[PDB]
Number of protein chains: 2
Amino acid sequence: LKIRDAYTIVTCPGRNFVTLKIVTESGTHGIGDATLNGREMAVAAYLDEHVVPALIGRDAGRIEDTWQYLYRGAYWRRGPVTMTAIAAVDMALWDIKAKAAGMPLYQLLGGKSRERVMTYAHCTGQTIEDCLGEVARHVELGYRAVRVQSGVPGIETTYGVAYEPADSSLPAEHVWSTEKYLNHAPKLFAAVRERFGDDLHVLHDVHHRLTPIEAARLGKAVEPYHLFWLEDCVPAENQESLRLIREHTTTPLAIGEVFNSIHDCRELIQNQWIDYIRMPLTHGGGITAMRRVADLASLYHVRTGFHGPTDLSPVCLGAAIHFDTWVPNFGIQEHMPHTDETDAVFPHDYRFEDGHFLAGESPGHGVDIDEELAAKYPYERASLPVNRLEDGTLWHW
Amino acid sequence: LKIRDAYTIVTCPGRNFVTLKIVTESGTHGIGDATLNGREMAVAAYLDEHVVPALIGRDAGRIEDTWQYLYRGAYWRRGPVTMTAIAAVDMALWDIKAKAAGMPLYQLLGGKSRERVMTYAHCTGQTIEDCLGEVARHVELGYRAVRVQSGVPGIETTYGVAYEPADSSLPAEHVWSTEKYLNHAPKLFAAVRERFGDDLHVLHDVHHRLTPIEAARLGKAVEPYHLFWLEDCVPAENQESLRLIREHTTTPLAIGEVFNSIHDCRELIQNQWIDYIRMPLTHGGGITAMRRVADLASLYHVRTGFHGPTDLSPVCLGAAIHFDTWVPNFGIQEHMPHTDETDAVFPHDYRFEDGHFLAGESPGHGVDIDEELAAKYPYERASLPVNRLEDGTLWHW
Ligand SMILES: O=C(O)[C@H](O)[C@@H](O)[C@H](O)[C@H](O)CO
Ligand SMILES: O=C(O)[C@H](O)[C@@H](O)[C@H](O)[C@H](O)CO
Ligand SMILES: [Mg+2]
Ligand SMILES: [Mg+2]
């Protein structure tokens, strides 16, 4: 019942992961993802020094109380380090509760709303032709949906083209030209449609680099290609940033992988400025908070599109697949396969087949951590890149 | 020119402080406050492991570029841990810049706008009588302004009454009744006015415990007592929370000590829902960011009221006083005196006289850190309390 022990595990089976483990007096345990790419040790310290000591002796079944205790109790509310710490606890407690209930997590949430969970794959290449080759191979793999990114002529490096974003100890320095990208990007989607037809879902990630009127122009330009979404058009700390885009294009819009709170997107949703909300479990306060975000989204026809990169661990992925299985307003689940070393450290029972995930049936979220294996891979610092304009201006990566 | 070294110092001369020191190749150095009460080691890790390595080799003079580099470069934007780390770097770089210019910091910002910086003192007591005794005592010390808090009959513990909030390793557990507080509080201000008259500035901190209509009720009830401000009426992640209060009372409102970004308060300011913005340098992204916040506030007659508790170090206080000396739309500066041990660890040249601060004249922000002395006071974990309603509901402390 009560929490006997709680501790973090930091491991680098291909890239860094931070995991919270919670053990009850009865011996049942649960785990939560706590990985915050490029800032990992900040969450590890938040948990180790400040949260973990407060968890000892608490009733593990008190999920809601623990969430509020950590969210309100921190005094300094919201934020990526804060909410990732809270998310790790929350995921671990839901894991415990589902185990206690003898049910897979999706059953505890209200049962399945779908028989499988559609994903998309990253297709990338230096030239449009290179990208098209990748689309072909993934379609052969059974993917119904692909994200397409390709190099921009006249730009040395562009987002999503070589791919492990955090591939340097210190931030790599990329250079950017918005105008060259705006002129080129539509050619990628035209080429994809010409070769692969209309049935395929095609996604694109603008990755924060445009101003709103620039994103409006781009949305308009890509209307003929019927994208599944155009993602992260503009930095959105000021939520009104989406308004001009929405008023000028019918290309569907996705945002929110960089968010950690319903307060980051309440207006985006209520004003109907987006079609997909991307904030995932480990950065968005866990199951407890994301259920609330998804529900708000549902009132406005907005669907979930969980961020699912390699820098969220299989713990997040398994939990996410359970959530995806239940949530009425599911949109899509992003999939970037983990390394074999990562998969082995995090035994799990979710399955991928024919372009879709199937939720596990084991009690809990179905993921565990092999601590002794984890210990074979010590932490290695790795930072996300920064992006600069051609004049040296520090821009948005 | 270039940064050759950067590191944190953690010390507990009466309570925990975290400081960042940056040193250049010419041997000049600056320091910045990085203290985040009750979550101190999360910021320490954020700086040590992720920020400090990226500072080495950077041009010390590039304050703006460094701020953007850390702010945008982090990818996960905003948050108390994030923005405190950024603030610490920013403060240290401004310290260096001022030293390089051979000027006290206020000169660098645009020079002096006032001859002294008005403060307010905390006056607290179990009963109203106890509090009134403390007001008299502080008026004797020359304070022109006092915050008043007193116990609520029928409630064991209330905010600001016995005072160091973080007085426990793990969070102390307080019990709360809104209804008893609402009936009682107006009696305190009535008594202050009866004994001390009209000329004294009287402030009160609601400390997050009310709903909007409750705070509207309170604001109206205390109008006859003409408070300088009513602070932190309601949790304000949803900034619209202030609207009903502002529509129902003319008691001036203050908010923001728990904010870390202009995006936490842009709407509060533009809609004229507040009179004072309380976000301080060390939690609000430093001088660079707070200049922008203050300037935004100025367009709407909003004034600065920096949070100034013991849990922001003399480094923040010195920098704050410099800032207060320049900023046109200065309102007031909170003052909770630090312990002698703290003042010793952080030698400084700002002065307190007759209820006001006088800015230092030494180049830099005028504060330094005695690292040898700091080493004599090891970190001691201390958490902020939580607040529960009478039925056990985890509430806002
Ligand atoms: O849509 C996505 O998958 C994201 O943009 C990732 O590529 C992020 O850049 C990375 O997860 C940050 O750590
Ligand atoms: O107005 C104030 O001085 C604040 O409310 C402080 O009392 C905070 O509670 C404390 O600084 C949290 O660390
Ligand atoms: Mg993305
Ligand atoms: Mg306060």
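The first residue you see is number 1, and the count goes up from there.
Quick check of the header: X-ray crystallography, 1.5 Å.
Placement of Cβ uses the backbone N, Cα and C atoms for every residue, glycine included.
Among the features that Swiss-Prot reports, active site, proton donor/acceptor is placed at B:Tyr159 (among others). Look at B:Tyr159 (active site, proton donor/acceptor): DSSP puts it in coil. Listed in sequence order, B:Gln149, B:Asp205, B:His207, B:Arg209, B:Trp397 are the same-chain residues six or more apart from B:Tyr159 (active site, proton donor/acceptor) with CB atoms under 8 A from its CB.
Residues or ranges marked as active site, proton donor/acceptor in Swiss-Prot (evidence: similarity to another entry): B:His207 (among others). DSSP assigns B:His207 (active site, proton donor/acceptor) to coil, not to a helix or a strand. In the shown protein chains, 18 other C-beta atoms lie within 10 A of the C-beta of B:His207 (active site, proton donor/acceptor).
Under the heading substrate binding site, Swiss-Prot lists B:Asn37, B:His122, B:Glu257, B:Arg278, B:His307, B:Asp311, B:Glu334. Neighbour density for B:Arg278 (substrate binding site): within 10 A of its CB lie 25 other CB atoms from the protein chains shown.
Same-chain residues at least 6 positions away in sequence with a Cβ under 8 Å from that of B:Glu231 (Mg(2+) binding site) are, in sequence order, B:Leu203, B:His204, B:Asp205, B:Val206, B:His207, B:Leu253, B:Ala254, B:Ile255, B:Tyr276, B:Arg278. Residues annotated as Mg(2+) binding site in Swiss-Prot: B:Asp205, B:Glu231, B:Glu257.
In the three-state DSSP scheme, B:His307 (mutagenesis position) is classed as coil. Looking at Swiss-Prot, the entry for mutagenesis of B:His307 to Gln (Swiss-Prot position 313) says: Abolishes activity with D-gluconate. No effect on activity with D-mannonate.
Neighbours of B:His307 (mutagenesis position), defined as other CB atoms within 10 A of its CB across all chains, total 26. Quoted from Swiss-Prot, the note on mutagenesis experiment B:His307 to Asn (Swiss-Prot position 313) is: Abolishes activity with D-gluconate and D-mannonate.
Record note (Swiss-Prot) on the mutagenesis of B:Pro309 to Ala (Swiss-Prot position 315): Strongly increases activity with D-mannonate. Slightly decreases activity with D-gluconate. Contacts of B:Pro309 (mutagenesis position) defined by a Cβ separation under 8 A and a same-chain sequence distance of 6+ are given as B:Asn37, B:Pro165, B:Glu334, B:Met336, in order along the sequence.
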Message: Applying an 8 Å Cβ threshold (strictly under) against chain A, tell me which of the binding-site residues B:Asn37, B:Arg278, B:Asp311 fall inside, in sequence order.
response: B:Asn37
- prompt: Which whole number of Å separates the Cα atoms at either end of the 6-residue gap, B:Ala162 and B:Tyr163?
  reply: 5
Message: At 10 angstroms around each C-beta, which of the binding-site residues B:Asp205, B:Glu257, B:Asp311, B:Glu334 has the fewest other C-beta atoms nearby?
response: B:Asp205
Query: Where ligand 2 binds, which of the recorded positions B:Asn37, B:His122, B:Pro309 are close by, with Cβ under 6 Å?
result: B:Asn37, B:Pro309
Task: Please go through the recorded positions B:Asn37, B:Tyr159, B:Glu257, B:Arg278, B:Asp311 one by one and keep those whose C-beta falls under 6 A from any atom of ligand 4; give the result in sequence order.
output: B:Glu257
Reduced DSSP assignment, B:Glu334 (substrate binding site): strand
Field: Where the record names B:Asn37, B:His122, B:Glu257, B:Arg278, B:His307, B:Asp311, B:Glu334 as binding substrate, the maximum Cα to Cα distance in Å
entry: 19
Query: Hey, for the substrate site built from B:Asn37, B:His122, B:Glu257, B:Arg278, B:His307, B:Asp311, B:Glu334, who else sits with CB inside 8 A of the CB center?
result: B:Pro280, B:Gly308, B:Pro309, B:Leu312, B:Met336
Field: B:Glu257 (substrate binding site) and B:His307 (mutagenesis position), distance between Cα atoms, whole Å
entry: 6
- prompt: What residues, ordered by sequence, lie under 8 A Cβ-to-Cβ from B:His122 (substrate binding site) and sit at least six positions away in the same chain?
  reply: B:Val146, B:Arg147, B:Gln149, B:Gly160, B:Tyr163, B:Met336
